[PDB]
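Working notes, structure below.
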Amino acid sequence: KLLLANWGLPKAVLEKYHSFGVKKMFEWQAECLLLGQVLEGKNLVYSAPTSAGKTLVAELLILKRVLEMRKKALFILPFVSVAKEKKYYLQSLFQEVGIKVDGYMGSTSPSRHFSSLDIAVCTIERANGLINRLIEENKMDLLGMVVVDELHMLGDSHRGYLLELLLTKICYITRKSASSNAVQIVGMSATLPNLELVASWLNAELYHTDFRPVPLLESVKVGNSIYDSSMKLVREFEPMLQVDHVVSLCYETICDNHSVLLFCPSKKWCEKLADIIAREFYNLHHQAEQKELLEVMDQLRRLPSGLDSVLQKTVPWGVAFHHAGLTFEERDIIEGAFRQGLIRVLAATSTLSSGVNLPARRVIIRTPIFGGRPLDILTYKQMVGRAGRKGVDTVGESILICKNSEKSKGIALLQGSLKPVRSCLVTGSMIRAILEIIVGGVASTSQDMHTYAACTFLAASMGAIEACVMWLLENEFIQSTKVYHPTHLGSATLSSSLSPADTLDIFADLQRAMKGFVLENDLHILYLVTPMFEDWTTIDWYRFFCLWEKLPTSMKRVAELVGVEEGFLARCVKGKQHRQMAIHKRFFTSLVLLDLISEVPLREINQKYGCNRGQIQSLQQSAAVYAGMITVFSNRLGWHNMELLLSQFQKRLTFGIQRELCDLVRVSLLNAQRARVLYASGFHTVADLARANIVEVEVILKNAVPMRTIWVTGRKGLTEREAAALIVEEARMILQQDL
Ligand SMILES: COc1ccccc1-c1ccncc1C(=O)Nc1nnc(OCc2ccc(Cl)cc2)s1
């Protein structure tokens, strides 16, 4: 029975699955897919190692709930990078059968309407908003499927509560129409202890497996000795050519024509511990594919930030580093190079662990102490689950390097297990949930309000709702007639997907901005769409004051109209208040975005502001999301003179462009530099680019360099000719299917 052809499956999807290598399932997937009425709608909650092909069952169930019972489906993923990878994977897997798959990730939204879509690959943040939109207009009959990758995220997380709110709201809808399902829910999780609780909460069937196609050997390293998980010595390591012996371990891994993952606790540590192995691989291997590696170097060299000095020293030896400091393009290039075997040693941080699927033969975790704290058991499991490539390696090795006292934390990580899932639900999450149900009209009376809380994970794990209702009533989010009805502010909060806690100050700030606005720059329209400071960078006070001393004769007008000062503007803090700190740290943040929408090169922004390019890109993505939310908030409040101003800044921040390119960047392959060089040559509209001379745009893309040197997000590397051919084809499709 274990064969993808025996199971009912489209021929096109079957032949696409044979391309990636999936031709015979495992026993665990069959036992999970044949777990009673799961194929009919009984929700499904299952656990498996990430290397065991967890998502195959989810994709099969989607194809089912989409083909047989034609309806929409949601694929909720934890992060934007993995969500985009899954969106492109599902697109390449489902294009032939005609299932329109599009993504709601970060700032990007599908050009086509959600009604035209058939699968929405969403982040946790945007899937909740999508379901809120479906409930408001009441199009909840379109939804028939919801898939939640990384179900364990529903516990303690900054975006996990939105996951719980996503399901307890759906279940109520299914359990209020009952006065094998109407909306199926399929969840993928890790080896959680209380998975059962989660399975019973969602009524889902529970499937737990521990099968790993490639066996895993986790071990600790103390001094020169290697011990297994159960405090048993397994090997006496002796360095081959050593000048921790981290480099010797990497050398031993490399000698057998394999690759290695090296998880370091910081960025500078990754850059240092990739330089070191590069130096030894030169000296130890030169007594002093290439072509593919030179292609990778050239791909990295035609980027807005260009080549990196440490990357330049490391990469032409098989060794490199992959941390959050690099741009998303550089990170994807390095990840692709490692995935193809071109890069053999990858010094990465913990951020990779939870990101893309990047398996390595040996995973060396330098220290059990990550960022001054012991490594998380979930983080450790995520790292060591990458040890072993399926279908290539016979085994996989994880080596955690510990010493002295550190040995204790290492053995604790070796013998530890995942903590149980939580609920995280007065509190902001419960306020959000109460507002979501009341404003959607799904629940009106307080008896219904407690009935809703009887459907949440808190009720399954085993007052607050009254406090939440009181808070929403006292803050004019909700009116009482005691039937609770949404107000205009309460409806606008649920529409623009913002926390009701933040929406109060957002309302005050926008209302103050309407009274006095500065239209002679884009800084006032940016201070409103600037999310916060958070921790996106470590602000240098002197640098800030210097920039401020050199602002146009019109910026400081915007600075003083929003709350910034000069007596406290990188002044007092220069030689050394919770709101003024949040204003200046928002002013600086709004200055950086000012250079992002002014098309300033990332390296120049880094030099003038001191923030690296990864932080700048993260900030611009967050600001674009916030701009979209603020635009919807003003749209639903009847603020036509502010929504009109904000309607373009989401795109101008997503792509970091000027207004002129806002039509060119609609093309998927025109980010902010293949559109500026294509705009200077006379193409200023997606109309002029549909018939743009093919060979002409090839020449233009060949010029202006900061074979497949051009790198495209989701398309990896593209040759100039193929790149601009796809550019003109995308322009043709955009202008042809939008009218
Ligand atoms: C405020 O909405 C944003 C808009 C731009 C960019 C980011 C956000 C955002 C930010 C932070 N958290 C969440 C969101 C979010 O996506 N909320 C959404 N609500 N509705 C959407 O459209 C989906 C949709 C539309 C029509 C139908 Cl019939 C069905 C579904 S998206």
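Each residue's number is its place along the chain shown, starting with 1.
When the header is checked for method, it gives electron microscopy, 3.2 Å.
Cβ from N, Cα, C; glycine included.
Note on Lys54 (mutagenesis position): other Cβ atoms within 10 Å of its Cβ, all shown chains, come to 21. Annotation comment: Swiss-Prot describes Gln29, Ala48, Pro49, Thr50, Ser51, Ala52, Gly53, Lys54, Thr55 as ATP binding site, evidence class a large-scale study or a structure entry.
In the three-state DSSP assignment, the secondary structure recorded for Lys54 (mutagenesis position) is coil. Experimental mutagenesis is annotated in Swiss-Prot for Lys54 to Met (Swiss-Prot position 121), with the remark: Abolished ATPase activity.
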Long-range Cβ list for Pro49 (ATP binding site), cut-off under 8 Å, min separation 6+ in sequence, same chain only, gives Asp210, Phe211, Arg212, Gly385
Could you find out if DSSP has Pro49 (ATP binding site) as helix, strand or coil?
-> coil
For the ATP site as recorded (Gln29, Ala48, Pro49, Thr50, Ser51, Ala52, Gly53, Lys54, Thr55), determine the largest distance between any two Cα atoms, in Å, rounded to the nearest integer.
-> 13
